[PDB]
Protein chains: 2
Amino acid sequence: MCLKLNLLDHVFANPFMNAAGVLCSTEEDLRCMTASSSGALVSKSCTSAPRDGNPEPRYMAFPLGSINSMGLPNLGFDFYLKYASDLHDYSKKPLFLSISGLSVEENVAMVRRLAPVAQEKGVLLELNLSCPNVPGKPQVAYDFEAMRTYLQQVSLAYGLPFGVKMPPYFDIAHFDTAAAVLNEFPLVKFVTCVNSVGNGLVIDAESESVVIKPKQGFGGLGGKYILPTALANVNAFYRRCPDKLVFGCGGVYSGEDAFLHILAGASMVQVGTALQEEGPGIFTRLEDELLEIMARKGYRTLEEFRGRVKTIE
Amino acid sequence: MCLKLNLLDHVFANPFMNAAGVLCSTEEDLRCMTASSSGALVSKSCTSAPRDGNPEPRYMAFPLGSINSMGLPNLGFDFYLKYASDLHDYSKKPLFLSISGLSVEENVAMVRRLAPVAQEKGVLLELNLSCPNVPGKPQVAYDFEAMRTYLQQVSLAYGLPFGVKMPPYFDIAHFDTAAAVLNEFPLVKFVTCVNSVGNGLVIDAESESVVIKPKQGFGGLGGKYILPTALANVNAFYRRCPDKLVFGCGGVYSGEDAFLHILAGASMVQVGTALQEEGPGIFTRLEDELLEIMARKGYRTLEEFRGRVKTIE
Ligand SMILES: Cc1cc2nc3c(=O)[nH]c(=O)nc-3n(C[C@H](O)[C@H](O)[C@H](O)COP(=O)(O)O)c2cc1C
Ligand SMILES: Cc1cc2nc3c(=O)[nH]c(=O)nc-3n(C[C@H](O)[C@H](O)[C@H](O)COP(=O)(O)O)c2cc1C
Ligand SMILES: COc1ccc2cc(CCc3c(C(=O)O)[nH]c(=O)[nH]c3=O)c(OC)cc2c1
Ligand SMILES: COc1ccc2cc(CCc3c(C(=O)O)[nH]c(=O)[nH]c3=O)c(OC)cc2c1
């Protein structure tokens, strides 16, 4: 028994991959993720030019999860495109490239350049719709008209299947509106639910201080804190987008957590905080644990249980 | 060293109280909360007419928190008004009455009625804005136009200081907008942050099933899952509403968690999931734990550290 699957016209050894932003950023990180047992890897979300990011400390982790205000530190789009085009060994596993321009024009400029590398090499685009915006305006995924603009412009500029990285939603009418936007776009083939839960605040009692420097300590939450949020979003999109795949991300520390994501509807399962904390060895543990639970249940394939979470009466 | 507070023209032995919905719904519950060591109590959010609420099971708890889709089961306004007017012993502690009408007209009808009892007996109103409006629209506090409407009508109808119970927000633009709406209403003297984190989904791995019956398993989250969200919201409103009090609610299981709330800016601290799980003996434990932290740090009163939290740089 093995966990191999086929999606998006690619073959994957297993459904696991890093979450964007974790273990990705440099050529070394990417080489490390490729060497791991993961089924796939995604690069750090990038901007057209390189970015330092926000001041440090900007990440901290704790038993229940993590908080970050990284600020999109990245090597710039030319580096990630070069990685995709010249450096990555596609024979090892698929590559996704995450783009997170600060405007629609920036995203369009990057995707036009990605397109021929996607066609030639099969790199897959994940468009990050979870960046914050400037005072007086919510992030793009929380502004449905802007989101529709982004997706119209990218779909036209790119012209090939792609996916979108979504922030969590908390209200059923928002699930209905956001899924309806997404379903206007046939090139949107996967939806990754979820990004970090926005603008949490971790305080240390002993020091009486926030734990990260940027934004007066406010930053995105990941890890155990966010597992039921992540599962809700996975399942809500899985129900509303029958012609798309849903990729689960949030709160995965074990094969049991991966199992729950898949029961909710996840095709691939991304690991952020736990991978940052445990390192890439985690992927062999997750595979083993997921196969153990499958064996105890009598499941031979992921398809047997994906999306088959039971409701009560 | 002491936990005593004096706010809203009342005196409180300590900052702790139940969160609305927990251990409030019946006369029995209200007498129990009154007999406890809490500094205050709040009654179950009510509607004009009694409600049975949603089908069971509709609450479940786990090590990291709870999920609920109670559906506003309550004995109706007239009961809670009677409790406030005839049964509550104000010599023991102050009472808050929470309302959660299904429309702006329902809320106005109740606050019109409540006003003379508020004036005579000193019951305090908490208006629940994290509550349903028209189905297929977001809850009231995620629809800033509806939220302004509700506060305008209630302010006119009631004419006395009140407070509001808010859902959590996740986007700085939402903090800015929501706070600005609140600051339009001088009668809004306290803001309680936060209600449950909406539409989470808990899945049991062994049974492969959601754990509550309503809404295909989706419900609001409380407990350890939500503490950094709660803190962020307390602090965000504390900073943006300098002429209001902020009450904190979310993730309180210990005096340390309460301390963090208070450092974020909280003036009362409400206890939901942990109280549901441990019972009213929690209040003596939280009091002792909070006093211990104060003793170790040399703080003699709550005002010495309320809203202090340090930022980096
Ligand atoms: C340090 C760090 C950096 C991240 N950077 C990005 C990013 O560049 N792009 C992105 O889509 N998400 C980014 N995220 C979000 C993660 O991809 C993931 O959505 C979130 O951490 C929740 O998953 P988890 O519970 O496994 O951590 C980042 C998360 C962390 C912790
Ligand atoms: C069983 C249950 C019932 C609740 N009912 C209400 C309610 O009637 N009105 C309200 O404002 N909040 C209600 N809430 C939300 C709690 O007041 C509180 O905001 C939330 O549970 C977060 O606090 P916690 O982390 O201490 O549980 C309810 C919560 C629970 C668990
Ligand atoms: C406060 O200064 C900033 C500046 C840029 C930001 C960019 C993003 C998008 C990248 C990203 C980041 C990040 O690089 O901080 N962290 C996440 O948890 N998810 C993300 O998707 C972002 O995502 C939540 C937050 C950012 C915050
Ligand atoms: C039929 O589905 C319903 C019906 C009524 C609802 C009423 C509320 C408001 C009361 C409330 C409830 C509740 O009574 O269900 N639970 C919470 O965690 N916070 C609350 O404020 C509510 O709060 C989210 C959710 C409700 C869901």
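Just so it is clear, chain B uses Swiss-Prot numbers, and the residues here are 2-314, in order.
Quick check of the header: X-ray crystallography, 1.6 Å.
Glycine is no exception: its Cβ is also placed from the backbone N, Cα and C atoms.
A natural variant is reported in Swiss-Prot for this position, B:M2 to T, and the note states: In allele DHOD3. For B:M2 (variant position), the count of additional Cβ atoms within 10 Å of its Cβ stands at 11 [all protein chains shown].
With a 10 A radius on its CB, B:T274 (FMN binding site) counts 28 other CB atoms from all the protein chains. The FMN binding site feature in Swiss-Prot is assigned to B:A21, B:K45, B:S46, B:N129, B:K166, B:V195, B:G224, B:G251, B:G252, B:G273, B:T274; the stated evidence is experimental evidence.
For the recorded site, B:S70 (substrate binding site), the DSSP three-state label reads coil. According to Swiss-Prot, the substrate binding site annotation covers B:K45, B:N69, B:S70, B:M71, B:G72, B:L73, B:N129, B:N134, B:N196, B:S197.
Variant annotation in Swiss-Prot: B:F63 to V, described as In allele DHOD2; the structure shown retains the original residue. The 10 Å shell around the Cβ of B:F63 (variant position) contains 16 further Cβ atoms across the protein chains shown.
Natural variation at this site is recorded by Swiss-Prot as B:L98 to V, annotated: In allele DHOD3. Around B:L98 (variant position), the C-beta neighbours below 8 angstroms that are at least 6 residues distant in the chain are B:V43, B:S44, B:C47, B:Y81, B:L82, B:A85, B:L115, B:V124, B:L125, B:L126, B:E127.
Within the same chain, residues at least 6 positions away in sequence whose Cβ sits under 8 Å from that of B:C132 (active site, nucleophile) are B:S46, B:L73, B:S101, B:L103, B:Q140, B:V141, B:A142. B:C132 (active site, nucleophile) falls within neither a helix nor a strand when secondary structure is assigned with DSSP, and so counts as coil. Sequence annotations record features per position, and here Swiss-Prot assigns active site, nucleophile to B:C132.
In Swiss-Prot, a published natural variant is listed as B:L222 to I, annotated In alleles DHOD2 and DHOD3. Listed in sequence order, B:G66, B:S67, B:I68, B:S197, B:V198, B:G199, B:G201 are the same-chain residues at least 6 apart in sequence whose CB falls under 8 Å from the CB of B:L222 (variant position).
Looking at Swiss-Prot, you'll find the natural variant B:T285 to R noted as follows: In allele DHOD3. DSSP assigns B:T285 (variant position) to a helical segment in the three-state reduction. Close to B:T285 (variant position) in the fold, though at least 6 residues off in sequence, lie B:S38, each with a CB less than 8 Å from its CB.
The Cβ of B:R301 (variant position) lies under 8 Å from the Cβ of B:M2, B:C3, B:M295, each of which sits 6+ residues away along the same chain. Looking at Swiss-Prot, you'll find the natural variant B:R301 to K noted as follows: In allele DHOD2.
Using a Cβ-Cβ cut-off of under 8 Å to chain A, the recorded positions B:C132, B:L222, B:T274 reduce to B:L222. With every protein chain in view, the residue among the binding-site residues B:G72, B:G224, B:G252 whose Cβ has the most Cβ partners within 10 Å turns out to be B:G252. Looking only at other Cβ atoms within 10 Å, the busiest spot among the binding-site residues B:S46, B:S70, B:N129, B:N196 turns out to be B:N196. Selection of the recorded positions B:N196, B:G224, B:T285 by a Cβ distance under 6 Å from ligand 4 yields, in sequence order, B:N196. The shortest Cα-Cα distance from B:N129 (substrate binding site) to any of the binding-site residues (B:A21, B:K166, B:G224) is found for B:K166. Ranking the binding-site residues B:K45, B:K166 by other CB atoms within 10 A of the CB puts B:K45 at the bottom.
Max Cα-Cα distance over the annotated FMN binders (B:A21, B:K45, B:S46, B:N129, B:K166, B:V195, B:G224, B:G251, B:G252, B:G273, B:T274) is 20 Å. The two recorded residues B:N196 (substrate binding site) and B:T274 (FMN binding site) have their Cα atoms spaced 11 Å from each other.
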